[PDB]
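Read the structure below first, then the notes.
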Amino acid sequence: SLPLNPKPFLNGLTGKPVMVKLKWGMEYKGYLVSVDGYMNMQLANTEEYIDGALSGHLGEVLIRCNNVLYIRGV
Amino acid sequence: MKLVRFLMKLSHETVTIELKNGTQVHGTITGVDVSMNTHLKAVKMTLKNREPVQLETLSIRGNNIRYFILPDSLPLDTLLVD
Amino acid sequence: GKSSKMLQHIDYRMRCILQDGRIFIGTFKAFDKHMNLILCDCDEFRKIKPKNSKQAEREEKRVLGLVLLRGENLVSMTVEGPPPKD
Amino acid sequence: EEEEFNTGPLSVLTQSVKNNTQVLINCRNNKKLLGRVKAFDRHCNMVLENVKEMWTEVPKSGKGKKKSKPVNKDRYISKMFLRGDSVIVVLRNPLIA
Amino acid sequence: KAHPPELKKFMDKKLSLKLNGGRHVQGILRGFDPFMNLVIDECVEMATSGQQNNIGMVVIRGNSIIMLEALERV
Amino acid sequence: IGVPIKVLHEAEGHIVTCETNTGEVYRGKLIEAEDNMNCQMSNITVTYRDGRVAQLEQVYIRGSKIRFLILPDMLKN
Amino acid sequence: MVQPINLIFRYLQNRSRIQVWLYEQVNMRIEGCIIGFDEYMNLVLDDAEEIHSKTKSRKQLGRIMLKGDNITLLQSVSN
(Lines of atoms letter the chains of each structure in order from A; the text may use other names.)
(Lines give C-alpha, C1' and ligand atoms only; values in the text may rest on other atoms or scores of the structure.)
Protein backbone atom coordinates (compact mmCIF):
# COMPACT_ATOMS: atom_id res chain seq x y z
CA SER A 1 0.00 0.00 0.00
CA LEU A 2 2.65 2.50 1.08
CA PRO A 3 5.41 3.51 -1.35
CA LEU A 4 8.39 1.24 -0.65
CA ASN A 5 11.51 2.25 -2.57
CA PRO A 6 14.47 -0.05 -3.30
CA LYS A 7 16.70 1.54 -0.64
CA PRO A 8 14.06 1.02 2.08
CA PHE A 9 13.43 -2.56 0.92
CA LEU A 10 17.18 -3.22 1.02
CA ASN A 11 17.47 -1.66 4.49
CA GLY A 12 14.49 -3.61 5.82
CA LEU A 13 15.71 -6.84 4.19
CA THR A 14 19.11 -6.65 5.94
CA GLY A 15 19.63 -9.34 8.56
CA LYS A 16 16.93 -11.66 7.18
CA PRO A 17 17.18 -14.64 4.80
CA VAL A 18 16.88 -13.47 1.19
CA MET A 19 18.10 -14.50 -2.27
CA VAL A 20 20.06 -12.25 -4.64
CA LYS A 21 20.08 -13.53 -8.22
CA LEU A 22 22.63 -12.29 -10.75
CA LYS A 23 22.34 -11.83 -14.51
CA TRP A 24 24.55 -14.89 -15.14
CA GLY A 25 21.83 -17.30 -13.95
CA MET A 26 23.26 -17.96 -10.49
CA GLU A 27 21.90 -16.82 -7.13
CA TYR A 28 23.17 -16.44 -3.57
CA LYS A 29 20.66 -17.36 -0.86
CA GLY A 30 21.45 -16.42 2.73
CA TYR A 31 21.31 -13.77 5.42
CA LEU A 32 22.05 -10.24 4.20
CA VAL A 33 24.87 -8.95 6.41
CA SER A 34 25.22 -5.47 4.91
CA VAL A 35 24.34 -3.42 1.84
CA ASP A 36 26.01 -0.58 -0.05
CA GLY A 37 24.84 2.42 -2.04
CA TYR A 38 26.26 1.27 -5.39
CA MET A 39 24.10 -1.91 -5.38
CA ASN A 40 26.84 -3.92 -3.64
CA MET A 41 26.03 -6.24 -0.75
CA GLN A 42 27.78 -8.64 1.63
CA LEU A 43 26.06 -11.77 2.93
CA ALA A 44 26.94 -14.28 5.66
CA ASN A 45 26.14 -18.00 5.45
CA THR A 46 25.30 -17.72 1.75
CA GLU A 47 24.83 -20.68 -0.58
CA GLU A 48 25.09 -20.74 -4.37
CA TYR A 49 22.16 -21.96 -6.49
CA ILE A 50 22.39 -22.45 -10.26
CA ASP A 51 19.27 -23.47 -12.20
CA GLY A 52 17.18 -23.86 -9.05
CA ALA A 53 19.57 -26.36 -7.46
CA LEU A 54 21.98 -25.58 -4.62
CA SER A 55 25.67 -26.29 -5.26
CA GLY A 56 27.55 -25.31 -2.10
CA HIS A 57 27.61 -22.94 0.85
CA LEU A 58 30.43 -20.38 0.81
CA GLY A 59 29.59 -18.35 3.92
CA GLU A 60 30.31 -14.64 3.51
CA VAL A 61 30.22 -13.37 -0.08
CA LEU A 62 30.28 -9.91 -1.65
CA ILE A 63 28.14 -9.22 -4.74
CA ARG A 64 28.66 -6.07 -6.79
CA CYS A 65 25.90 -3.91 -8.25
CA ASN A 66 26.85 -4.63 -11.87
CA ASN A 67 26.83 -8.42 -11.44
CA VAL A 68 23.72 -8.55 -9.22
CA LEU A 69 20.48 -8.61 -11.23
CA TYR A 70 17.73 -8.65 -8.59
CA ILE A 71 17.12 -9.46 -4.92
CA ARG A 72 14.04 -10.96 -3.27
CA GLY A 73 12.99 -12.20 0.15
CA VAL A 74 13.46 -15.83 1.10
CA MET B 1 42.75 3.42 -1.67
CA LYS B 2 43.78 4.97 -5.00
CA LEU B 3 45.22 2.21 -7.19
CA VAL B 4 45.64 4.54 -10.20
CA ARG B 5 48.59 6.29 -8.54
CA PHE B 6 50.16 2.90 -7.80
CA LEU B 7 49.58 1.75 -11.39
CA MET B 8 50.98 4.94 -12.92
CA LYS B 9 54.05 4.80 -10.65
CA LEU B 10 55.09 1.38 -12.04
CA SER B 11 56.53 2.77 -15.29
CA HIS B 12 59.68 1.19 -16.76
CA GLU B 13 58.83 -2.21 -15.21
CA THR B 14 58.15 -5.40 -17.17
CA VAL B 15 54.83 -7.14 -16.48
CA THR B 16 52.11 -9.13 -18.25
CA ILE B 17 48.47 -8.24 -18.87
CA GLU B 18 45.58 -10.56 -19.76
CA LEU B 19 42.47 -8.73 -20.97
CA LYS B 20 38.86 -9.92 -20.95
CA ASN B 21 39.18 -11.20 -24.54
CA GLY B 22 41.69 -13.88 -23.50
CA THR B 23 44.71 -12.28 -25.17
CA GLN B 24 47.95 -11.86 -23.22
CA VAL B 25 50.68 -9.25 -23.60
CA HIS B 26 54.01 -9.13 -21.73
CA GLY B 27 56.25 -6.08 -21.91
CA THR B 28 57.68 -3.02 -20.21
CA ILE B 29 55.04 -0.47 -19.21
CA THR B 30 56.13 3.07 -20.08
CA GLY B 31 53.03 5.03 -19.06
CA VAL B 32 50.15 4.47 -16.63
CA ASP B 33 47.17 6.82 -16.38
CA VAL B 34 44.55 7.33 -13.69
CA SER B 35 41.92 5.53 -15.81
CA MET B 36 44.06 2.34 -15.95
CA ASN B 37 45.34 3.02 -19.48
CA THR B 38 48.69 1.26 -19.94
CA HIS B 39 51.05 2.25 -22.76
CA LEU B 40 54.19 0.19 -23.38
CA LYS B 41 56.81 -0.22 -26.11
CA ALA B 42 58.38 -3.41 -27.48
CA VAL B 43 55.94 -5.87 -25.91
CA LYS B 44 55.15 -9.42 -27.04
CA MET B 45 51.40 -10.01 -27.43
CA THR B 46 49.81 -13.41 -28.09
CA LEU B 47 46.03 -13.54 -28.53
CA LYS B 48 43.71 -16.51 -28.04
CA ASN B 49 44.26 -18.90 -30.97
CA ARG B 50 46.97 -16.69 -32.50
CA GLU B 51 50.75 -16.47 -32.67
CA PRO B 52 52.88 -13.99 -30.72
CA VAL B 53 53.91 -10.68 -32.25
CA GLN B 54 56.25 -7.91 -31.07
CA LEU B 55 54.92 -4.35 -30.99
CA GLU B 56 56.99 -1.18 -30.65
CA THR B 57 53.96 0.73 -29.32
CA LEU B 58 50.91 -0.75 -27.59
CA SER B 59 48.34 1.27 -25.64
CA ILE B 60 45.57 -0.69 -23.90
CA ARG B 61 42.70 1.26 -22.38
CA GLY B 62 41.51 0.78 -18.82
CA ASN B 63 38.05 -0.35 -19.93
CA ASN B 64 39.54 -3.32 -21.80
CA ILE B 65 42.06 -4.21 -19.07
CA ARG B 66 41.10 -7.47 -17.34
CA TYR B 67 44.08 -8.35 -15.12
CA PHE B 68 47.73 -7.34 -14.79
CA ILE B 69 50.54 -9.40 -13.23
CA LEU B 70 53.64 -7.40 -12.28
CA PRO B 71 56.98 -8.91 -11.21
CA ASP B 72 57.29 -10.74 -7.90
CA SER B 73 60.36 -8.69 -6.93
CA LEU B 74 58.53 -5.36 -7.25
CA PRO B 75 58.16 -3.29 -4.06
CA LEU B 76 54.38 -3.54 -3.73
CA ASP B 77 54.50 -2.69 -0.02
CA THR B 78 56.54 0.49 -0.52
CA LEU B 79 54.65 1.60 -3.64
CA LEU B 80 51.26 1.47 -1.88
CA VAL B 81 52.11 4.49 0.29
CA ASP B 82 51.12 7.90 -1.07
CA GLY C 1 51.58 15.25 -15.78
CA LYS C 2 52.99 15.46 -19.30
CA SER C 3 50.35 13.63 -21.37
CA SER C 4 52.70 13.25 -24.36
CA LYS C 5 51.85 9.56 -24.86
CA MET C 6 48.73 10.49 -26.85
CA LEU C 7 50.46 13.34 -28.71
CA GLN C 8 53.41 11.15 -29.75
CA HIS C 9 51.18 8.95 -31.92
CA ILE C 10 49.13 11.94 -33.12
CA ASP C 11 49.41 12.72 -36.85
CA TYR C 12 51.08 9.35 -37.56
CA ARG C 13 49.59 6.27 -39.21
CA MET C 14 48.62 3.79 -36.48
CA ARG C 15 46.79 0.45 -36.73
CA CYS C 16 44.35 -0.09 -33.87
CA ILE C 17 42.48 -3.32 -33.08
CA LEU C 18 38.98 -2.70 -31.75
CA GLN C 19 36.90 -4.91 -29.47
CA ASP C 20 34.93 -6.29 -32.43
CA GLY C 21 38.10 -7.76 -33.96
CA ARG C 22 38.64 -5.35 -36.86
CA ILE C 23 41.95 -3.59 -37.52
CA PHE C 24 41.72 0.06 -38.57
CA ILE C 25 44.97 1.44 -40.01
CA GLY C 26 44.90 5.20 -40.48
CA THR C 27 46.47 8.53 -39.58
CA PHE C 28 45.47 9.19 -35.96
CA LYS C 29 44.64 12.89 -36.27
CA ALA C 30 42.17 13.23 -33.38
CA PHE C 31 41.88 11.88 -29.83
CA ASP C 32 39.79 12.51 -26.72
CA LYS C 33 39.48 11.67 -23.03
CA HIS C 34 36.99 8.89 -23.83
CA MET C 35 39.52 7.21 -26.17
CA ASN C 36 37.58 8.19 -29.31
CA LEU C 37 40.04 8.26 -32.21
CA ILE C 38 39.89 9.97 -35.60
CA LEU C 39 41.58 8.18 -38.51
CA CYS C 40 42.27 10.14 -41.69
CA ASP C 41 42.99 7.76 -44.58
CA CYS C 42 41.71 4.89 -42.43
CA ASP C 43 41.36 1.39 -43.87
CA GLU C 44 39.46 -1.33 -42.01
CA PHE C 45 40.53 -4.96 -42.42
CA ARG C 46 38.76 -7.82 -40.64
CA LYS C 47 40.57 -10.87 -42.06
CA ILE C 48 44.11 -10.37 -40.73
CA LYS C 49 46.74 -7.67 -40.30
CA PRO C 50 49.13 -7.89 -43.31
CA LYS C 51 52.65 -8.21 -41.88
CA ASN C 52 54.85 -9.87 -44.53
CA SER C 53 52.03 -11.93 -46.02
CA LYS C 54 53.29 -14.32 -48.69
CA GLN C 55 49.84 -15.28 -50.00
CA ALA C 56 48.14 -11.91 -49.49
CA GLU C 57 48.57 -8.77 -47.40
CA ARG C 58 45.16 -7.08 -47.88
CA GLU C 59 42.05 -9.20 -47.24
CA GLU C 60 38.67 -7.52 -46.65
CA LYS C 61 40.19 -4.03 -46.74
CA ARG C 62 37.67 -1.19 -46.95
CA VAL C 63 38.64 2.48 -47.26
CA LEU C 64 36.47 4.91 -45.28
CA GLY C 65 38.20 8.31 -45.39
CA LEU C 66 37.54 10.14 -42.13
CA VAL C 67 36.76 7.25 -39.76
CA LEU C 68 35.65 7.87 -36.18
CA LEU C 69 36.53 4.97 -33.88
CA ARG C 70 34.45 5.04 -30.70
CA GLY C 71 36.30 4.70 -27.41
CA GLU C 72 33.72 2.35 -25.91
CA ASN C 73 34.69 -0.45 -28.33
CA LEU C 74 38.43 0.26 -28.18
CA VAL C 75 40.70 -2.60 -27.12
CA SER C 76 44.28 -1.84 -28.16
CA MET C 77 46.31 0.22 -30.61
CA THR C 78 49.58 -0.22 -32.49
CA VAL C 79 51.86 2.26 -34.25
CA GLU C 80 52.54 1.69 -37.95
CA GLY C 81 54.59 4.69 -39.10
CA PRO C 82 54.93 8.46 -39.41
CA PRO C 83 52.38 10.55 -41.32
CA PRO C 84 52.98 12.05 -44.77
CA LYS C 85 53.86 15.65 -45.55
CA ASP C 86 50.52 16.42 -47.21
CA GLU D 1 34.47 6.91 3.08
CA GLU D 2 36.39 4.68 5.49
CA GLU D 3 33.42 3.92 7.76
CA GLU D 4 31.12 2.97 4.88
CA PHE D 5 33.90 0.82 3.41
CA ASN D 6 34.58 -0.87 6.77
CA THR D 7 30.95 -1.44 7.79
CA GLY D 8 29.53 -2.35 4.37
CA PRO D 9 30.39 -5.28 2.10
CA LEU D 10 33.94 -4.01 1.48
CA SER D 11 34.65 -4.58 5.19
CA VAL D 12 34.15 -8.26 4.33
CA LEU D 13 37.12 -7.66 2.04
CA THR D 14 38.60 -5.43 4.76
CA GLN D 15 39.33 -8.53 6.84
CA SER D 16 41.10 -9.99 3.80
CA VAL D 17 43.68 -7.21 3.53
CA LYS D 18 43.78 -6.15 7.19
CA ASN D 19 43.84 -9.67 8.65
CA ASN D 20 45.76 -11.28 5.75
CA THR D 21 43.06 -13.92 5.22
CA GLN D 22 42.29 -15.92 2.09
CA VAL D 23 39.33 -15.15 -0.18
CA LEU D 24 38.01 -16.40 -3.52
CA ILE D 25 37.34 -13.83 -6.26
CA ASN D 26 35.33 -15.06 -9.26
CA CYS D 27 34.91 -13.06 -12.47
CA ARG D 28 32.87 -13.31 -15.67
CA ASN D 29 35.73 -15.05 -17.52
CA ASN D 30 35.10 -18.33 -15.63
CA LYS D 31 38.28 -17.98 -13.55
CA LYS D 32 38.55 -18.05 -9.75
CA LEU D 33 41.51 -16.59 -7.85
CA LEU D 34 42.07 -17.79 -4.28
CA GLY D 35 44.34 -15.70 -2.09
CA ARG D 36 44.74 -12.53 -0.05
CA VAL D 37 44.46 -9.06 -1.59
CA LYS D 38 47.24 -6.72 -0.48
CA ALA D 39 45.45 -3.55 -1.61
CA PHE D 40 41.93 -2.57 -2.65
CA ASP D 41 40.04 0.44 -3.99
CA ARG D 42 36.52 1.87 -4.03
CA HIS D 43 35.81 0.61 -7.56
CA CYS D 44 36.43 -3.03 -6.49
CA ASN D 45 39.91 -3.07 -8.07
CA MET D 46 42.27 -5.26 -6.04
CA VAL D 47 45.97 -6.14 -6.05
CA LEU D 48 47.15 -9.34 -4.35
CA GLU D 49 50.21 -11.58 -4.16
CA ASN D 50 50.61 -15.37 -4.15
CA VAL D 51 47.15 -16.02 -5.63
CA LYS D 52 46.14 -19.38 -7.11
CA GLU D 53 44.08 -18.93 -10.28
CA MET D 54 41.99 -21.94 -11.31
CA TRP D 55 39.57 -22.40 -14.19
CA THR D 56 38.10 -25.00 -16.55
CA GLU D 57 38.57 -25.55 -20.28
CA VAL D 58 37.73 -28.03 -23.04
CA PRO D 59 39.42 -29.44 -26.17
CA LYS D 60 37.52 -27.12 -28.55
CA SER D 61 36.97 -29.75 -31.26
CA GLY D 62 40.31 -31.48 -30.79
CA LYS D 63 39.16 -34.76 -32.34
CA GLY D 64 37.65 -32.97 -35.36
CA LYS D 65 33.91 -33.55 -34.82
CA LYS D 66 33.26 -31.14 -31.92
CA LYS D 67 34.23 -33.71 -29.26
CA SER D 68 35.89 -32.39 -26.11
CA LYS D 69 35.89 -32.99 -22.36
CA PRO D 70 36.16 -30.50 -19.47
CA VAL D 71 39.55 -30.24 -17.78
CA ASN D 72 40.54 -28.13 -14.78
CA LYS D 73 43.67 -25.98 -14.87
CA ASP D 74 45.46 -24.10 -12.11
CA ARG D 75 48.42 -21.74 -11.78
CA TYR D 76 50.13 -19.59 -9.17
CA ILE D 77 51.02 -15.89 -9.24
CA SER D 78 53.47 -14.11 -6.96
CA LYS D 79 51.77 -10.76 -7.68
CA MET D 80 48.73 -9.72 -9.69
CA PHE D 81 46.17 -6.93 -10.01
CA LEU D 82 42.54 -7.57 -10.97
CA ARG D 83 40.29 -4.70 -12.04
CA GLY D 84 36.88 -4.07 -10.50
CA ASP D 85 35.00 -4.19 -13.80
CA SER D 86 35.91 -7.82 -14.57
CA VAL D 87 35.34 -8.88 -10.94
CA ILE D 88 31.98 -10.61 -10.48
CA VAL D 89 31.91 -11.73 -6.84
CA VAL D 90 34.27 -12.07 -3.87
CA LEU D 91 33.72 -14.57 -1.04
CA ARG D 92 35.64 -14.34 2.23
CA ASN D 93 35.73 -17.44 4.43
CA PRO D 94 38.15 -19.62 6.43
CA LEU D 95 40.15 -20.92 3.45
CA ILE D 96 43.55 -19.21 3.62
CA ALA D 97 43.99 -19.99 7.33
CA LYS E 1 25.36 19.52 -19.39
CA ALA E 2 22.75 16.79 -18.83
CA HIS E 3 20.88 17.53 -22.06
CA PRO E 4 18.00 15.23 -23.05
CA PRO E 5 17.69 13.39 -26.37
CA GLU E 6 16.33 14.97 -29.56
CA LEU E 7 12.70 13.95 -29.03
CA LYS E 8 10.96 17.29 -29.67
CA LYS E 9 10.53 16.71 -33.41
CA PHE E 10 9.66 13.03 -32.93
CA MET E 11 7.31 13.73 -30.00
CA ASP E 12 3.63 13.01 -30.74
CA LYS E 13 4.53 11.13 -33.95
CA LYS E 14 4.12 7.43 -34.71
CA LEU E 15 7.58 5.89 -35.08
CA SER E 16 9.37 2.60 -34.49
CA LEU E 17 11.98 1.89 -31.81
CA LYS E 18 14.55 -0.91 -31.58
CA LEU E 19 15.26 -2.37 -28.14
CA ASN E 20 18.04 -4.74 -27.10
CA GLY E 21 17.63 -8.47 -27.58
CA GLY E 22 16.16 -7.92 -31.03
CA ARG E 23 13.02 -6.14 -29.83
CA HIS E 24 10.94 -3.90 -32.09
CA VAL E 25 8.11 -1.60 -31.00
CA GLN E 26 5.99 1.01 -32.76
CA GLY E 27 4.09 3.84 -31.12
CA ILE E 28 3.67 7.56 -30.52
CA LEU E 29 6.33 9.34 -28.45
CA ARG E 30 4.47 11.10 -25.63
CA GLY E 31 7.67 12.46 -24.08
CA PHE E 32 11.21 11.71 -23.01
CA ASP E 33 13.48 12.01 -19.98
CA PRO E 34 17.14 12.94 -19.47
CA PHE E 35 18.22 9.32 -18.90
CA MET E 36 16.76 8.22 -22.29
CA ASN E 37 13.49 7.07 -20.67
CA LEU E 38 10.78 7.73 -23.27
CA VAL E 39 7.02 7.19 -23.17
CA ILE E 40 5.49 5.18 -26.02
CA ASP E 41 1.73 5.74 -26.24
CA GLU E 42 -0.15 2.99 -28.09
CA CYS E 43 2.91 0.74 -28.33
CA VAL E 44 2.68 -2.41 -30.46
CA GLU E 45 5.61 -4.80 -30.03
CA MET E 46 6.29 -6.84 -33.18
CA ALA E 47 7.45 -10.34 -32.30
CA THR E 48 9.95 -12.41 -34.29
CA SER E 49 7.22 -14.74 -35.59
CA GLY E 50 5.43 -11.87 -37.37
CA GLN E 51 2.51 -11.20 -35.03
CA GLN E 52 2.25 -7.85 -33.24
CA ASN E 53 0.93 -7.47 -29.68
CA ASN E 54 -0.40 -4.10 -28.51
CA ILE E 55 0.77 -3.30 -24.97
CA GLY E 56 -0.32 0.34 -24.76
CA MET E 57 1.78 3.16 -23.38
CA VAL E 58 5.06 1.97 -21.85
CA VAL E 59 8.38 3.36 -20.62
CA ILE E 60 11.48 2.54 -22.67
CA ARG E 61 14.89 2.94 -21.05
CA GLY E 62 17.79 4.61 -22.85
CA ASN E 63 20.34 1.88 -22.14
CA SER E 64 18.87 -0.75 -24.48
CA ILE E 65 17.68 1.80 -27.07
CA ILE E 66 19.17 0.75 -30.41
CA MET E 67 17.65 3.22 -32.87
CA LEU E 68 14.44 5.09 -33.65
CA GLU E 69 12.89 5.45 -37.11
CA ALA E 70 10.23 8.09 -37.74
CA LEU E 71 7.27 6.60 -39.62
CA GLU E 72 5.69 10.02 -40.29
CA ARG E 73 6.80 13.38 -41.68
CA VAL E 74 8.83 15.51 -39.26
CA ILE F 1 34.58 19.44 -25.65
CA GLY F 2 36.06 16.49 -27.52
CA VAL F 3 37.61 16.47 -30.98
CA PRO F 4 35.32 13.61 -32.07
CA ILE F 5 32.13 15.37 -30.96
CA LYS F 6 33.33 18.54 -32.72
CA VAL F 7 34.05 16.51 -35.87
CA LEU F 8 30.58 14.94 -35.67
CA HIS F 9 28.93 18.35 -35.21
CA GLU F 10 30.99 19.81 -38.06
CA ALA F 11 30.10 16.80 -40.24
CA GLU F 12 26.45 17.89 -40.38
CA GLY F 13 25.13 19.12 -43.71
CA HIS F 14 27.01 16.51 -45.77
CA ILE F 15 26.66 12.79 -46.46
CA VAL F 16 28.23 10.39 -43.96
CA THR F 17 27.74 6.82 -42.76
CA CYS F 18 27.49 5.38 -39.25
CA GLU F 19 27.81 1.68 -38.41
CA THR F 20 26.34 0.54 -35.09
CA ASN F 21 27.45 -2.30 -32.83
CA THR F 22 25.00 -4.74 -34.46
CA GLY F 23 26.40 -4.13 -37.96
CA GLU F 24 23.62 -1.77 -39.07
CA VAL F 25 25.21 0.91 -41.27
CA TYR F 26 23.03 3.96 -41.93
CA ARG F 27 24.34 6.37 -44.57
CA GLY F 28 22.78 9.75 -45.26
CA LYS F 29 22.76 13.43 -44.43
CA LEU F 30 23.78 14.07 -40.81
CA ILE F 31 20.80 16.16 -39.70
CA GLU F 32 21.58 16.14 -35.96
CA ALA F 33 24.89 15.18 -34.35
CA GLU F 34 24.47 15.51 -30.59
CA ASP F 35 27.27 15.58 -28.03
CA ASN F 36 26.15 12.19 -26.65
CA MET F 37 26.79 10.49 -30.02
CA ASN F 38 23.10 10.60 -31.00
CA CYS F 39 22.93 10.60 -34.81
CA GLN F 40 19.67 11.67 -36.47
CA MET F 41 19.52 11.49 -40.27
CA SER F 42 16.78 12.13 -42.83
CA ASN F 43 16.20 9.76 -45.76
CA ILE F 44 19.03 7.48 -44.63
CA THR F 45 19.82 4.16 -46.31
CA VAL F 46 20.22 1.51 -43.60
CA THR F 47 21.90 -1.80 -44.44
CA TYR F 48 21.80 -4.50 -41.76
CA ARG F 49 24.27 -7.34 -41.16
CA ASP F 50 22.24 -9.73 -43.34
CA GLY F 51 22.81 -7.57 -46.43
CA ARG F 52 19.29 -6.21 -46.91
CA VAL F 53 19.08 -2.45 -47.46
CA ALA F 54 16.14 -0.15 -46.75
CA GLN F 55 15.38 3.57 -46.83
CA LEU F 56 14.07 5.59 -43.88
CA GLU F 57 12.54 9.06 -44.08
CA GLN F 58 13.89 9.89 -40.61
CA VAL F 59 16.14 7.67 -38.50
CA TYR F 60 17.68 8.39 -35.10
CA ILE F 61 20.30 6.11 -33.51
CA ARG F 62 21.42 6.66 -29.93
CA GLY F 63 25.04 7.08 -28.89
CA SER F 64 25.06 4.03 -26.63
CA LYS F 65 25.02 1.65 -29.63
CA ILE F 66 27.51 3.54 -31.85
CA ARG F 67 30.35 1.47 -33.34
CA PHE F 68 32.04 3.71 -35.93
CA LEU F 69 31.34 6.63 -38.24
CA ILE F 70 32.81 7.56 -41.63
CA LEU F 71 32.46 11.20 -42.70
CA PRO F 72 34.21 13.23 -45.43
CA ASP F 73 37.86 14.05 -44.85
CA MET F 74 37.81 17.19 -47.02
CA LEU F 75 36.87 19.38 -44.03
CA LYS F 76 39.80 18.15 -41.91
CA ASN F 77 42.37 19.52 -44.37
CA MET G 1 4.59 15.88 -22.56
CA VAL G 2 4.27 12.67 -20.53
CA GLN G 3 7.68 11.67 -19.21
CA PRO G 4 8.63 8.07 -18.35
CA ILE G 5 9.37 8.76 -14.68
CA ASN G 6 5.93 10.31 -14.14
CA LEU G 7 4.29 7.35 -15.89
CA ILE G 8 6.31 4.94 -13.73
CA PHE G 9 5.25 6.85 -10.60
CA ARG G 10 1.60 6.75 -11.72
CA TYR G 11 1.87 3.00 -12.39
CA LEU G 12 3.43 2.49 -8.94
CA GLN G 13 0.71 4.57 -7.26
CA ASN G 14 -2.08 2.82 -9.17
CA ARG G 15 -0.82 -0.62 -8.04
CA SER G 16 -1.52 -2.20 -11.43
CA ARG G 17 0.28 -5.33 -12.59
CA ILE G 18 3.07 -4.25 -14.96
CA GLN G 19 5.52 -6.45 -16.88
CA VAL G 20 9.20 -5.53 -17.27
CA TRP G 21 11.37 -6.97 -20.04
CA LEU G 22 14.97 -7.91 -19.29
CA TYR G 23 17.80 -6.00 -20.96
CA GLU G 24 19.68 -8.36 -23.32
CA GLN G 25 17.40 -11.27 -22.28
CA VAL G 26 14.03 -11.39 -24.03
CA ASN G 27 13.28 -15.05 -23.26
CA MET G 28 12.26 -14.27 -19.65
CA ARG G 29 10.72 -11.15 -18.12
CA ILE G 30 9.24 -10.17 -14.76
CA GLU G 31 5.71 -9.18 -13.81
CA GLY G 32 4.09 -7.78 -10.70
CA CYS G 33 2.75 -4.78 -8.82
CA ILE G 34 5.51 -2.26 -8.10
CA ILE G 35 4.94 -0.39 -4.84
CA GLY G 36 7.71 2.19 -5.37
CA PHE G 37 10.79 3.11 -7.37
CA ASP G 38 14.24 4.56 -6.71
CA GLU G 39 16.49 7.11 -8.39
CA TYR G 40 18.75 4.44 -9.92
CA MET G 41 15.77 2.70 -11.60
CA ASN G 42 15.47 0.14 -8.77
CA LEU G 43 11.84 -0.68 -8.00
CA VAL G 44 10.18 -2.74 -5.27
CA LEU G 45 7.76 -5.20 -6.89
CA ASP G 46 5.18 -6.92 -4.67
CA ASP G 47 4.13 -10.41 -5.80
CA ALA G 48 6.84 -10.60 -8.44
CA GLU G 49 6.81 -13.52 -10.88
CA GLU G 50 9.38 -14.43 -13.53
CA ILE G 51 7.62 -15.48 -16.75
CA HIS G 52 9.71 -17.29 -19.38
CA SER G 53 8.18 -17.11 -22.86
CA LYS G 54 10.28 -20.03 -24.17
CA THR G 55 9.01 -22.68 -21.73
CA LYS G 56 5.71 -21.03 -20.67
CA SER G 57 6.57 -21.28 -16.97
CA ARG G 58 5.97 -18.81 -14.13
CA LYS G 59 8.03 -18.74 -10.93
CA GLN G 60 6.89 -16.41 -8.15
CA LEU G 61 9.40 -14.93 -5.70
CA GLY G 62 7.36 -12.47 -3.62
CA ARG G 63 8.66 -9.01 -2.71
CA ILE G 64 11.57 -8.44 -5.11
CA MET G 65 13.91 -5.54 -5.86
CA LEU G 66 14.47 -4.97 -9.58
CA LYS G 67 17.57 -3.05 -10.62
CA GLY G 68 17.37 -0.33 -13.26
CA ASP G 69 20.19 -1.77 -15.36
CA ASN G 70 18.62 -5.20 -15.96
CA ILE G 71 15.17 -3.92 -17.00
CA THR G 72 15.09 -2.55 -20.56
CA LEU G 73 11.39 -1.91 -21.22
CA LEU G 74 8.30 -1.87 -19.01
CA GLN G 75 4.69 -2.19 -20.15
CA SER G 76 1.26 -2.50 -18.55
CA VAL G 77 -0.73 -5.71 -18.11
CA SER G 78 -4.35 -6.44 -17.25
CA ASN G 79 -3.62 -9.32 -14.85
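We read in the header that electron microscopy, 9.6 Å was used to get this structure.
Yeah, the Cβs are placed from backbone N, Cα and C, and that goes for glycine too.
Among the features that Swiss-Prot reports, domain 'Sm' is placed at B:2-74.
Quoted from Swiss-Prot, the note on the mutagenesis of B:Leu58 to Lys is: Loss of interaction with CLNS1A. Close to B:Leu58 (mutagenesis position) in the fold, though at least 6 residues off in sequence, lie B:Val25, B:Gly27, B:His39, B:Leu40, B:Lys41, B:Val43, B:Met45, each with a CB less than 8 Å from its CB.
Where Swiss-Prot documents B:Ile60 to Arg as a mutagenesis experiment, the accompanying text is: Loss of interaction with CLNS1A. Remark: B:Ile60 (mutagenesis position) has B:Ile17, B:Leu19, B:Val25, B:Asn37, B:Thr38, B:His39 as non-local neighbours, by Cβ distance under 8 Å and separation of at least 6 in sequence.
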B:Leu58 (mutagenesis position) -> DSSP, reduced to three states, gives strand
Which numbers of helix, strand and coil residues does DSSP report for the domain 'Sm' (B:2-74)? 6 helix, 34 strand, 33 coil
